Number of protein chains: 4
Amino acid sequence: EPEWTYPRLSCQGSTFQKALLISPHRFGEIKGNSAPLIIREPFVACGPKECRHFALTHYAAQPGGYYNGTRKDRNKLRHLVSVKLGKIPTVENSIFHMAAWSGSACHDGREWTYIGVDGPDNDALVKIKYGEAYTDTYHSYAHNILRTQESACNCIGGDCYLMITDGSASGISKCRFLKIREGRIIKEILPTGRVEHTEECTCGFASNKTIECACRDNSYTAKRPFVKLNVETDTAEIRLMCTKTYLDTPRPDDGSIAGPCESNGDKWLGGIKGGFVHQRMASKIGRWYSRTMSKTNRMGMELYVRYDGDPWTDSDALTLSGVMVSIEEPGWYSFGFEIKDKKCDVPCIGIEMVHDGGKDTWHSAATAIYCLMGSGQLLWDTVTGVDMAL
Amino acid sequence: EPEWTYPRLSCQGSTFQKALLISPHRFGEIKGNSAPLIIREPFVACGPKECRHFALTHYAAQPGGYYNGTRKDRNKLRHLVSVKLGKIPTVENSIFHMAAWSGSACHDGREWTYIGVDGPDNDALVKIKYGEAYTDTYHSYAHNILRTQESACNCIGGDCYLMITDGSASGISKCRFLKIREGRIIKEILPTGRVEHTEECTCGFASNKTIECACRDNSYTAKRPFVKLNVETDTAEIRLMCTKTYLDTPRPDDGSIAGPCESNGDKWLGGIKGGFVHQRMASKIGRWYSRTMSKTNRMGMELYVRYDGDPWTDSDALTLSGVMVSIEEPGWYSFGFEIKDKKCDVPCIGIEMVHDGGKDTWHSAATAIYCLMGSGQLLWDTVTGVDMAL
Amino acid sequence: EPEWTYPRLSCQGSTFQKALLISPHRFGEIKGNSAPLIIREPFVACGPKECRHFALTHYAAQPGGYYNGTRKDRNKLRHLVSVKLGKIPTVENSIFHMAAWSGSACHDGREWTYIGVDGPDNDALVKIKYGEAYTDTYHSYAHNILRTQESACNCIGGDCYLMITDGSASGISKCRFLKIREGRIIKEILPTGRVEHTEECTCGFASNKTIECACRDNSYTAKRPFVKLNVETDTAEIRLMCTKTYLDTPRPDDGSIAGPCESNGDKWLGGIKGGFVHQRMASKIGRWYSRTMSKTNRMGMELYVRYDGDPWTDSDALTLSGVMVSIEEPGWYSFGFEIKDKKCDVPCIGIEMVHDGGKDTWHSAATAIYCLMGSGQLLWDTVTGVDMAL
Amino acid sequence: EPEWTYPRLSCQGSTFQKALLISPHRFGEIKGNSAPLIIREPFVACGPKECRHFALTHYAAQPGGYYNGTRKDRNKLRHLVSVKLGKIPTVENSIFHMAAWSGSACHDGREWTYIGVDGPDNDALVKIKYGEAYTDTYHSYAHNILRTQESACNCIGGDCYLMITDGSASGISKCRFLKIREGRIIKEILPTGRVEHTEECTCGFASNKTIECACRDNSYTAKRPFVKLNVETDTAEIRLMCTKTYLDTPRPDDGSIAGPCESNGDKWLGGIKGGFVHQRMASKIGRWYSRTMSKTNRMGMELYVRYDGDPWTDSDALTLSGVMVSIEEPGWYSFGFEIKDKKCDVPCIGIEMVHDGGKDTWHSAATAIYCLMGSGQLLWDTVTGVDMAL
Ligand SMILES: CCC(CC)C(=O)Nc1cc(C(=O)O)ccc1NC(C)=O
Ligand SMILES: CCC(CC)C(=O)Nc1cc(C(=O)O)ccc1NC(C)=O
Ligand SMILES: CCC(CC)C(=O)Nc1cc(C(=O)O)ccc1NC(C)=O
Ligand SMILES: CCC(CC)C(=O)Nc1cc(C(=O)O)ccc1NC(C)=O
Ligand SMILES: [Ca+2]
Ligand SMILES: [Ca+2]
Ligand SMILES: [Ca+2]
Ligand SMILES: [Ca+2]
Ligand SMILES: [Ca+2]
Ligand SMILES: [Ca+2]
Ligand SMILES: [Ca+2]
Ligand SMILES: [Ca+2]
């Protein structure tokens, strides 16, 4: 009878450092003998004794003969696979959990909960799996590509919270939050505040009663919608991040969005999932965010930190913490997760490093990990090492 | 000292949805580096903490050099292999349990029981394996290809029941039922009623005292012989399904078989294993059946449901529940199994999707899973995604 | 604190049947993607909860580029590998225990004991490994290729007994028996009686106090030296098998060796490891032996049984029990082992099926298993299914 | 709640013998189907119930297409991988622990501690990982390629000690020792005595209170700096080995370094990690050392023993114990580790056998193991068996 998991104080530290790189395609050469899966939207989720590396595979390998459509996101073949953190995700190594083109997963400290989203675009569906059993589902409410976090959900006392969203990519996409337990939705929280477009939320626990989410707005602003979920009263409001250090992509010069906090600025059509994680201290609270180096393209990734304050109203720029990836390497989706050590949690930030070589070749990604270890300053950057011509 | 397993109330729900697809041959391209096994007659069987994906391999892989005879069913090389549900069944991933060209497996909630059938056609033999030890056997009684369920058997309080059959494909094939425990046959139940031809029985627990089986009659009717096994008195009778929604293949227009329930109608030489599973409710009982879309060919697969009643005498047609596979994709053997969640059972229906490209190429199959999750209606269908030319 | 293992009453039965075939080279085609190891002298050994398939690999795979010398037996590369029974022994699947060109392994019911033999021909050495630690060794006493059983050893109350032998192939090879415990030799038993040549002993427990061994004499007779080890007084004597059903290879017409039991007959230079296992009944004792069909070549394998009596003085011929392999298939080393079920032991006989295609190609073997299941008569035979040209 | 580990009395014995060879590249032929990793600096570290084989992979396989730079030591792709001792370290078989081009690992008898070193040359960084969590770090103090042991660290009562060093290859490289516990540095020990250059220390427990290290001096002498760490007072001093049997490479004729113990002799620019391990007896203490056969090149490896005495002042030559590898085979890094058996420790010495074929081909290594088993004298040598042209 294990015990439910709760967020604890982070482990002693003051900087992030390169920890691990998973470059499956370093072994997919034509002259090689490996079958690394072609995937995208990878993230990490950790339980009390193990961390797992989830991803959305196109049910194809490299080398392989199904490179066509691997650039697309939604299709009937896509599946949510996963391997223990550290193993190369190969055909034989990974385990397929369910058909899905959008997903997330979390551990309530007793069992794994898998969330997948598939079905027709105008009527997609969320599927909750608790261990080996398919336990529940949620239907599309705005009837426009029901999608999910694309990163770990968050459990507490057996209660797991997950953002979902239905809505147009260029229009309105009011998100929701499902309170899950043992695999069955026990309540849906409808957020208030600026809710015209949230999605690909990167949620984490700021405290035992509050969950914050650095999310993505694809149509109205380069600013990041910020969710503050009160687990206590099970209510959630959203407001834009006030910092001049815009975390979306594309974005304009930092601080170039005149007006007050709520100001959307130019549309800057598009966005991207951003990494974000909490560092809980006895009396302080550090918020770590990721964001591509290029402000127009998904290249490079720099770390930013900001202790205490109110993301909703603080115009102050974030403190550049270092470069995790250079503008010469790809820097796509960024996510957050916390490794659980003896008596403290280790906040981490993973970076999807897509190997994009067009739409006439394979389309996959490597995963770079950076965690909070000791003091000093970020020392090294990460490269995939992959040549797409092999 | 684990506890014996018993069938419990299904989990809350009212519809089936695509859950998982296992397409091993998505990685068997000539330019790939995987060794997926060439198999057929796959099914699933779940224990208290894990589900396994069994199949009958021709002891060959793709790409490979032993594609000849993989279309045949019986030979001295065939073996009953199995992998945990979710893993791709490769040479290295699967485990060979015993030489067999016909089989089944169930978990008494304490240990796995494997059943295999091999030997000469006119004197085949059933082999029971309880874990690692070969525990017993049953001989051919009608001396004509002793065959078995081709899907999970069913245990209760340590008592596992399994249909077997000896008999001509075009003639009489009176089936039997073996009461097994700890691997040794403790009694054989001889069914009564219409018993001229039953086989490839798809059995499940309608209740703690009754096991029902939607079976196959290859020579006399497109209707499905229906077995009702009383675990209590250990007796079994068979009678045809009265519904106008004929579940075999080939079959004639629905409802075109005039006469009373027992009416065999035209022979319609041939048949196929059909999926069928129970959804036990406190006061209701839902019976789910599968059947190909085409009435003459093994293409497509639609779901049908019918709550309560007596399959033996209800002429009413089944309620179409949705399309699991389209007539453009292959739809062969269908089976039933129940995933065991915390306090309830999740009824599922798997579909064998054979990649038939003739008898001068490899002959294998993918497995599609659909389970009972939440309400609404079946949203998406399943495709193998496999190109046999690769 | 597990409990030491002891031999128990066999499980109910009266015949042997094909159980499992491990044909690793069914997946070693040039066009395949598997790396099955090239091995020889395979055997099986079972612990309370698992059976393992050991072999001596030439540290090479098929397809591979080190086929040269794989026909040879002794070299510095050879290793004792092993996989769980049922898995194909591939490069990635197996585990290398120690450098050895001769070996054996047994489970005292608490931990695995591995025995390997390597070193220079004129001064080989036996190495005992208890789990992960290298625990002891035994030196060559006759200074002529110290070799070992080539099959499972036998433990009882933590005491494991293993035959070893030093001596010329064409001359004298007086064998010995090491009493091992927790990996360290605690006594060496020197057999009496006809001891001019014993080797490749296939030992098993006839009872809780007696171990019998059907062994091999390569230079003096087609008859099989028979060892009777009294675990009680830790003494052992050897005498030839008196039956006219000569079990060695090559051999002359059955019963053609005139004279009394002890009569060696013609030399018939050569021999082979023979399968042999006990079936202990409350008041009866069945001895199962294997032997090639051809009396001059290692092709085919037939089963022979003989209940009660004294192998040392019974001239009566063995009762042919059936054909496990036909003269069209190779039939090399045969061994015995007992699977441990709930409360009884299942006697089995495995058959090495070497794929010999000369000395200018790869040289490996498949393993066929036949166990004691139910009554009736052996129904089917075993074929490797392997084409060496692929 | 496992118990902390402590060094115990070695197991009964008086000689070393070939135990195991791991030649991953025996399966990397162009015509093969395996993906063995390209690695270097391999070592072994054992916990109470398992031994693991660590190495530093260049994140590439053979056959593969990234052979360039595999000769180099430091780069952003390098990772500390590991597999259970006995398994071939393949892409799929191994587990990546962290990005690192220098490392070590030990088991406190409760959990694994991994140490990795990466970052910029002039500001490298040591990373401690305790299980799945990144727990701490140490910065470069001499700002010149912070490097580490390259072999197992040593725990006692939960306290793990590890040598690190910062400094020029041709100049000064004063080393340090980190006292770790549960993954966090709790104290740094600064050695005294001759400390102008120590590194690649091969440490082991001479007793429950003393740790000795046979290290490497790359610029001042062919003699081996010897560290004696008192776990009790947590202090460490270093002095050169006085024996005429110089263990470094290159070295001059044995005993050719005139003067007293402390005499450095000629520079003999360069060095190599040397194997060294303790054999603790109730009243005696055997020190085992390894060293290449050639005194100028890294070929061959012979074993040397010396019981009792003071390495710091004993001019007596070591007792040649045997040849583990011949001058025809490569003999690079040598390391020590102790397998833990029931109630005693088994001292072992592993040998890295690099397959160097230039800088225009792949650059990897095999691992040879030799342990203390029984009496007699080392009987056999070890060969890789690998042809680099395949
Ligand atoms: C452009 C598609 C749109 C969906 C409304 C969206 O913003 N979601 C979305 C975007 C990306 C990406 O920009 O890389 C990847 C996956 C997505 N997830 C899915 C489910 O497509
Ligand atoms: C046509 C063979 C006949 C056997 C009497 C039969 O109906 N059994 C049978 C049929 C199929 C199929 O129709 O696909 C597959 C396997 C079978 N199982 C076996 C054991 O062949
Ligand atoms: C012909 C070699 C001789 C050794 C004295 C022997 O009888 N042992 C021996 C024989 C065979 C075989 O006949 O197939 C295989 C392995 C053997 N084992 C070894 C260790 O070679
Ligand atoms: C020549 C490089 C120098 C580093 C100051 C050194 O002596 N370290 C060092 C040497 C070798 C070798 O000689 O084979 C291998 C790895 C090393 N480790 C690293 C970290 O390079
Ligand atoms: Ca594999
Ligand atoms: Ca945006
Ligand atoms: Ca494999
Ligand atoms: Ca029919
Ligand atoms: Ca593999
Ligand atoms: Ca003979
Ligand atoms: Ca693999
Ligand atoms: Ca030196």
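Going by Swiss-Prot, the residues shown for chain B are 77-466, listed in order.
If you check the header, you will see the structure was determined by X-ray crystallography, 2.5 Å.
Cβ coordinates come from backbone N, Cα and C, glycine included.
Copied from Swiss-Prot, the annotated features are:
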ACT_SITE  B:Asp149  active site, proton donor/acceptor
ACT_SITE  B:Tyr409  active site, nucleophile
BINDING   B:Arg116, B:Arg150, B:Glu275, B:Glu276, B:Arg292, B:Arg374  substrate binding site
BINDING   B:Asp293, B:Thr297, B:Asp324, B:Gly346  Ca(2+) binding site
MUTAGEN   B:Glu117 to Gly  Reduced substrate binding
MUTAGEN   B:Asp149 to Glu  Almost complete loss of enzymatic activity
MUTAGEN   B:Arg150 to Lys  Reduced substrate binding
MUTAGEN   B:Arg223 to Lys  Reduced substrate binding
MUTAGEN   B:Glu275 to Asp  Almost complete loss of enzymatic activity
MUTAGEN   B:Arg374 to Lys  80% loss of catalytic efficiency
MUTAGEN   B:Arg374 to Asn  94% loss of catalytic efficiency
MUTAGEN   B:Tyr409 to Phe  Complete loss of enzymatic activity
Cβ-centroid neighbourhood (8 Å) of the Ca(2+) site, B:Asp293, B:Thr297, B:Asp324, B:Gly346 excluded: B:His273, B:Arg292, B:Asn294, B:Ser295, B:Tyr296, B:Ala298, B:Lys299, B:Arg300, B:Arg327, B:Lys343, B:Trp344, B:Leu345, B:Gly347
B:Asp293 (Ca(2+) binding site) to B:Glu275 (mutagenesis position) - Cα separation in whole Å: 7
Neighbourhood of B:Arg292 (substrate binding site) by C-beta distance under 8 A, where only residues 6 or more apart in the same chain count: B:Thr274, B:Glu275, B:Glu276, B:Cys277, B:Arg300, B:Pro301, B:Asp324, B:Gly347, B:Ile348, B:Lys349, B:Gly350
Rounded inter-Cα distance in Å - B:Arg116 (substrate binding site), B:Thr297 (Ca(2+) binding site): 25
Which of B:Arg116, B:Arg150, B:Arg223, all recorded positions, has a Cβ with the fewest other Cβ atoms inside 10 Å: B:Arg150
Nonlocal residues around B:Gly346 (Ca(2+) binding site), in sequence order (Cβ under 8 Å, 6 or more apart): B:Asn294, B:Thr325, B:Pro326
Candidate with sparsest Cβ neighbourhood (10 Å radius) among B:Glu117, B:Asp149, B:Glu275, B:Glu276, B:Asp324, the listed recorded positions: B:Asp149
Those recorded positions in B:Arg116, B:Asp149, B:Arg150, B:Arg223, B:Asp293, B:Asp324 whose CB falls under 6 A of ligand 8, listed in sequence order: B:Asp293, B:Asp324
Other CB atoms, at most 10 A from the CB of B:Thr297 (Ca(2+) binding site): 25
List of residues, in chain order, with Cβ under 8 A from that of B:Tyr409 (mutagenesis position) and at least 6 apart: B:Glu117, B:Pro118, B:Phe119, B:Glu226, B:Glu276, B:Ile348, B:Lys349, B:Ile427, B:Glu428
Among B:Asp293, B:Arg374, the one of these recorded positions whose Cβ has the fewest neighbouring Cβ atoms within 10 Å: B:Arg374
Nearest recorded site to B:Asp149 (mutagenesis position) by CA-CA distance, among recorded positions B:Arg223, B:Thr297, B:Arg374: B:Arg223
Rounded Cα-Cα span from B:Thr297 (Ca(2+) binding site) to B:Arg150 (mutagenesis position), Å: 25
Distance from B:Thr297 (Ca(2+) binding site) back to B:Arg223 (mutagenesis position), taken between C-alpha atoms, in Å: 20
Where the record names B:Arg116, B:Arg150, B:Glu275, B:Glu276, B:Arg292, B:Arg374 as binding substrate, the maximum Cα to Cα distance in Å: 21
Distance, B:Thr297 (Ca(2+) binding site) to B:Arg374 (mutagenesis position) (CA atoms, angstrom): 17
